[PDB]
Amino acid sequence: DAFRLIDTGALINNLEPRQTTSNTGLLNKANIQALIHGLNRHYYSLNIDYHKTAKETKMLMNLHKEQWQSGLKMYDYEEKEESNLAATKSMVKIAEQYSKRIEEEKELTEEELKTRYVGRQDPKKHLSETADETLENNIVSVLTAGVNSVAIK
Amino acid sequence: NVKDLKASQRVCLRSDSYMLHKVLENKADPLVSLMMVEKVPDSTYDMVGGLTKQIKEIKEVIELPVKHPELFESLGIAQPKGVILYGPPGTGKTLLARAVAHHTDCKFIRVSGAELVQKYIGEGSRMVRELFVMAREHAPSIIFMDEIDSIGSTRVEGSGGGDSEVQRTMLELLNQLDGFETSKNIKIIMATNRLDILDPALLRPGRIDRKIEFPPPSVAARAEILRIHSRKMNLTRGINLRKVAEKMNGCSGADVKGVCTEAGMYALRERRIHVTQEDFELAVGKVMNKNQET
Amino acid sequence: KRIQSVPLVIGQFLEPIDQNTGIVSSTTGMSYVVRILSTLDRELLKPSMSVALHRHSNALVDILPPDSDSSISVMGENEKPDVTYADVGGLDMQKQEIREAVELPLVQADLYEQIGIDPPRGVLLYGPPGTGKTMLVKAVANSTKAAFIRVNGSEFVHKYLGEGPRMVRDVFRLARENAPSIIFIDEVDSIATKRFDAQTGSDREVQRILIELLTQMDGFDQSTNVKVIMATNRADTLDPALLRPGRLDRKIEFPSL
Amino acid sequence: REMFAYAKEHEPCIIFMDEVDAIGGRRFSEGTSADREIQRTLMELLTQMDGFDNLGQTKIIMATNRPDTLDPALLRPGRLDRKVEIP
Amino acid sequence: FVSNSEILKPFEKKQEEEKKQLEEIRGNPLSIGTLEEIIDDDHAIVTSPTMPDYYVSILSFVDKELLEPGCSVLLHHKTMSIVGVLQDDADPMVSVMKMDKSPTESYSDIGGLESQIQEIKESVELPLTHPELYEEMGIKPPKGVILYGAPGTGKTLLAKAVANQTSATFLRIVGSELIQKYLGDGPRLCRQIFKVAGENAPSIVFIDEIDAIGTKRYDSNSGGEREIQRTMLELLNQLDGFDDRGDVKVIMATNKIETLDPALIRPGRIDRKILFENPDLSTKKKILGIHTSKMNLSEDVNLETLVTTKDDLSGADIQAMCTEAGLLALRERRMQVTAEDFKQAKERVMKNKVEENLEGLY
Amino acid sequence: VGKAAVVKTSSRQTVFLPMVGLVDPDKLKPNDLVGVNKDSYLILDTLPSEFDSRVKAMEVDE
Amino acid sequence: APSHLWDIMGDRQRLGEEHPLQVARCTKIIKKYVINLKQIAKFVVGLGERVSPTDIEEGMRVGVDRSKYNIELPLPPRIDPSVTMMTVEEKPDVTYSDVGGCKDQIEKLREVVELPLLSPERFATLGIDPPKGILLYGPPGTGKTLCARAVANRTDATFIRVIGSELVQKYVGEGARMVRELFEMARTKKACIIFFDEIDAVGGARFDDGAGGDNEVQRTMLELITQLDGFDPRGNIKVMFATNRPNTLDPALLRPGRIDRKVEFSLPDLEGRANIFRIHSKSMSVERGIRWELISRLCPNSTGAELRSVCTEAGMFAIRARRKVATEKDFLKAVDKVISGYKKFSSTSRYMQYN
Amino acid sequence: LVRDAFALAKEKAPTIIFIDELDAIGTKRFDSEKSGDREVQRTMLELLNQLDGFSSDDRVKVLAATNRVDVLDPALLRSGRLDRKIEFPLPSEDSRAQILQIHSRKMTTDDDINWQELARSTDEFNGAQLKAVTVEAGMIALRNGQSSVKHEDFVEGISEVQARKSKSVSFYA
């Protein structure tokens, strides 16, 4: 947050709402929500934007985008699997129970064509929770098979 | 707008500018520490046996004018203030008060002495009359004084102390409803072990217009009490319900269920879901020893 | 989903209000009204369930697993296999009522369902000061090898007032979640009283501990697994509301003389 | 709870109590005048001796003007096993 | 036209401008507090329930005459200024408990005391309703009356009918609520009762069933022997510690005033002693006729027979026989109550509790 | 291990701080009231020749 | 009405931050000021812009700023006293001449109280010490408080009303604070009057055994004696002890060093009771030619409370007996009413003296 | 309070502590009803612990002033707390004569007063009852308009009822 002194904001001083993104303060919510309209003094009209040059653009892409994987290659694949060796066999088995235990609870509401247990949001609970679980199993299946694959005798 | 706003309403207060947003919910019925108010209780006449002779008495005395307020008003009889039922303690006479509020669609309210002593500024004397003022908002229900008698799960069968002071204090306020509101919606039902618990002041019981005697437990009285709770499992008709009640000496209504517990105690050691004639003789022998012990 | 991550605030659910909107109680002592994250649901939580809150806004984020403080958290077995019931004899008069109100429901809970008799939820120990014990009560958990929770009467009151009632709900909850347990409370007479409660008043309220002991006792004790044992002294003053059959049943006095 | 917690790391040694006339009372309720905080002090002392933690190495020296003011629960065996008179 | 434009128009416009200036005072940044003391410099210290300390100035619309220590003023969140004086926040919540406006009572149910009714009227009803009586003659009206007699004579109903004629607030006090044992607290509650009666000045002060502790007679709230000194002398310190010419009139009533402290009687404030007696057979027909007005009586039932049977009975005993005789016919579902129910009611209610002296003939 | 002092604020909050060069370990005493910062809560001011305070009623009359 | 006469100044003394100071008490003075907040927090600050070095004293509330702590304006000490702030009255009712008759009770009190306040230089010639305390007990109903209020009118200063039940509070030890609140305003407000009402509920010697919970009453007087005569004989204003139970008081309370002048009210004689009906003859209605000396002679010795009841009840006979004004016949009926009719209780008449 | 009272005896070692009304703090209160109080004996245990602590260097000497000896804690007297028990009986003839003479030094008399006769006129009077003699002696000459206080004003000022005088009791004879 920056600050710009408006001096006398009574009548005919200058037009702040021109440059970029002005006329904020909808209802009582602005930033911390305690400032609302008047903000600090005579509506200093906070606006801040960033920029990147040609050198700063290639620097961030080669350093930090989401996580830093650069500088070394096959270690990030193996070390993630090696530390998880006892965990992967466990996580596949542990999440195997919790996957069906959710399917064995909310899914039983909708069975026949008519209404029995009066399912409402129950059939949609086990669908969204187990949607990523079936995806994570396919991801670790390729990673576990891919690292040991690709040559290395 | 403020037209829809009133007291005892939980609302949403904004955390930024400190302003009102909307109304969330109301204030719950229980207040302070523990407030027990039961509307339309689960106590019925079919669950209480052996009092049928007494149930018919309290039906035309207590329940009758409360369920039909237009009777005594048209016939010229003043509204009954309160009715007390005296008898042997431990028989569960409180369940009779809960049964009246069930059929009359009233609320069962207990007056506890633990909340009569509290830390407040100026409200120390209010807690005595607070349950009387709040009862106007609880609809024309029936107030029962808690901890004035021993049903077998409680203590202090009775005393001539502050327990009897609060009784005549709330009953004195019944004349105030006729002086100000000119309508009395409050009726208090009480139960004591002896007649000496009451305070002989204000000559004649003007506060309690009906004194009902509670019959002591007998063979025919405990026979219907047992049969209600006696069967959780298979039973036989060869055993006599009066023979089981004859073995019990002075056992109250709460002690009858002790035979029901002992009926399944011997069946649990044998892992049998049926009760034969040999178990009835062993069940009554244990209860007679437990009643005389401690 | 990864925005909040580690910096979460411990809290506890209270009452539902609106869809994906509920009121909670933060450990800081300030109750805020916030919303519920879209990935969760009001049906996925419980009134005593603990949830995670935001640092500043204190918004509900994630549902905490069934674990809490409960003073010193005990898994139920710590150096338990030491003493047995044979170390203290002559208790056959007292132990006969204990085994029927503790040992039998802890092993086979279906026997009470077949007899249709309500098993006693709580257990009390009477007698004048100096009763000894601290042996057979531990011996039951030692012989049956079940979970055991010991919380003294002075440990229910946290240094902060609002944390007091939040910790009491956690004592009864952690026992039912994982395995059948046994709740032991030594000298609870400092809370349960007869009409002298809070010594004719103290501090601000102080009654928040007794309210949760009465309310949470009826909510739990259903599957007939966890039992409550409370040993006290003789003040000749006791709470009759606790003694009601709808809350506590088993009452055992030490065989004095 | 402190003195018995520090007894494990600082070695059992000896813990001393100096002229305690207060916590050993029955304290009938007149309103107690804020002294209810002392009632939980007596409860903590009683539950400590009967606690499941390892004890007996740490010595508790409690001196007082007269013994009767002390808690009769403490005077009975199981907590205070040693009464040494200095006549 | 000319006057309405220069009066009504600027008035409605000024009131809207005053509310706009309240946004910086009464606006959303608003809080409360408890006033402690005031200083001649237009500054005061006020403590909110969160226990802060705010030293600020005084705003408009309020002077220092309305600001008293112990009250609750209005504060601000940011500027923290004192806005104005306000009443008790959420109020004491005392509306109708022992006090009311105009209770409904007549002179028929209290009939039979007419010999002693003219004493309380001239000393209470006459000076309050007609103040010109003692002002024109210069006499001083009685500042209180004492009530003594057997219960059941309508002790409370006596002053209840007088309150309806005076059209003023009628205060009452329970004897057992002042002696309540918390810690001390006996004299503290007594001051709060008379303090409320001084602000509005109802000019009526009554106490029903003075008890305190004669000997014990309590369990939960005792107070010990020190409570007797701090309670009974506190009611004395109200009349003895203040001189009020024409406003506060203190009336005391109980079953027996003899065992009370002669200092508690406070002679010279109460110049009238009223004794209570049971109504005679001539006045029983007025009370009996009211309860039996809506009752269906048979042809063999005579009102003069029930009055003759009654011997040494209170006013509640007249309606008791009508209630007992009415329930006997109600259980049998009868329209007109038979004469047998009236005979069984007058005989049973006569002797129930104590039938005999238990020893000798006395 | 290293020399470090632990302070307990008057608001009942425990703050850990490394040894400050403005004070000495011999001058620092346990369970003592010393001047601390409002923000960093570091130990700066020393003991002003008074253990705690005179509470309410005290007579300094000579 | 004065809406705009204030907000004009709202742009200086309000918008700016000066007044919002955190009230706190200073402890140690190093000449560094150690000040303890009401939140239980301690700090050290210096002087202010307008703060004088001699204004800050030990044991005094000093307001400090909330953001950056600094001394700005001093505050009066003892902000905790609350109930005692209502004990100050002004312009009482009973005047100096309202006391019936002129007796020794009036002349002895005005010399030890009214004389040193009005004429402080009269006793300075002989160089003596005026009595600090006085004694008024007597039997009740004699108008004891009526004579005490006659002195407060001639004084025209602050009158402190102290009730005997005010010393006993709802907290143990708070009674000792209530005593210091009375003597603290004596130094703040000079030449005032304090009056105790029914000290029997506090003042007394209960010894030890027989109760076990009554020791809170005796600890109030031991603090009251210390605040009266302590190690340092600090006192200015006169002290008045009044109660209706002189025999049950502390046997040391009646000793010199606190109370010097001892004046006990007595039952007025025929000459004393004569002026009681004369001061009341100016009020109500009195028939011309009636001699009140014969009415007071028929009335035996009794308290002054029953004497004023005769003239009050005399006007009540005119309504029932159908009379215009108060005659001699109605005066004789008041003798059989106010006296002979009330002979059952409703009086002391040598009842409470010792036991 | 007691803990910080002797704390000021550390920074300043040669100090003097005074305790007024020693009987104000103490009791037993165990057997009988009310279970005592315990809001008092707390500060009494501080007096026992502090004097047995770093104190008792004989720079901490405390002056204990109390009324009677009847009600007190028997544990308050020890060689480490209070040693010399100083009894203060009523002054004798020659003791009252010197006390009465000092209080009259600020007054104006004719120097005809012989205090040896007034010392025998005073029978068993304490230090406070002697000071009230010179106070009332000045009030007698003030109401009568006397320029000086003669010997008769002292005799008249001492004489007052109090005691058992003005007996309504029977017997006598």
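To match Swiss-Prot, the residue numbers of chain E are left as they are there, and the shown ones run 75-436.
Looks like electron microscopy, 4.5 Å, at least that's what the header says.
Here the Cβ of each residue, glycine as well, is placed from N, Cα and C on the backbone.
Copied from Swiss-Prot, the annotated features are:
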- E:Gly223, E:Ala224, E:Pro225, E:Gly226, E:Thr227, E:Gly228, E:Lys229, E:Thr230: ATP binding site (BINDING)
- E:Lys229 to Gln: 73% loss of ATPase activity (MUTAGEN)
Sorted by sequence, non-E:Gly223, E:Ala224, E:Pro225, E:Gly226, E:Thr227, E:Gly228, E:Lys229, E:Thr230 residues with Cβ within 8 Å of centre, ATP: E:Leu232, E:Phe350, E:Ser388, E:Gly389
Where E:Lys229 (mutagenesis position) sits in the secondary structure, as DSSP reduces it to three classes: helix
Intermolecular Cβ proximity, binding-site residues E:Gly223, E:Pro225, E:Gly226, E:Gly228, E:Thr230 versus chain D, under 8 Å: none
Cβ atoms near E:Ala224 (ATP binding site) (within 10 Å, other residues, all chains): 16
Most crowded position, judged by CB atoms within 10 A, among E:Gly223, E:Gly226 as binding-site residues: E:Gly223
Neighbourhood of E:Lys229 (mutagenesis position) by C-beta distance under 8 A, where only residues 6 or more apart in the same chain count: E:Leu221, E:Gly223, E:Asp282, E:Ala327, E:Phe350
Lowest local Cβ density among E:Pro225, E:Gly228, which the record lists as binding-site residues, within 10 Å: E:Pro225
Tertiary neighbours of E:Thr230 (ATP binding site) (same chain, Cβ under 8 Å, six or more apart): E:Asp282, E:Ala327
Chain B contacts among the recorded positions E:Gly223, E:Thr227, E:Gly228, E:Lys229 (Cβ under 8 Å): none
Neighbourhood of E:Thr227 (ATP binding site) by C-beta distance under 8 A, where only residues 6 or more apart in the same chain count: E:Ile184, E:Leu187, E:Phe350, E:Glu351, E:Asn352, E:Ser388, E:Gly389
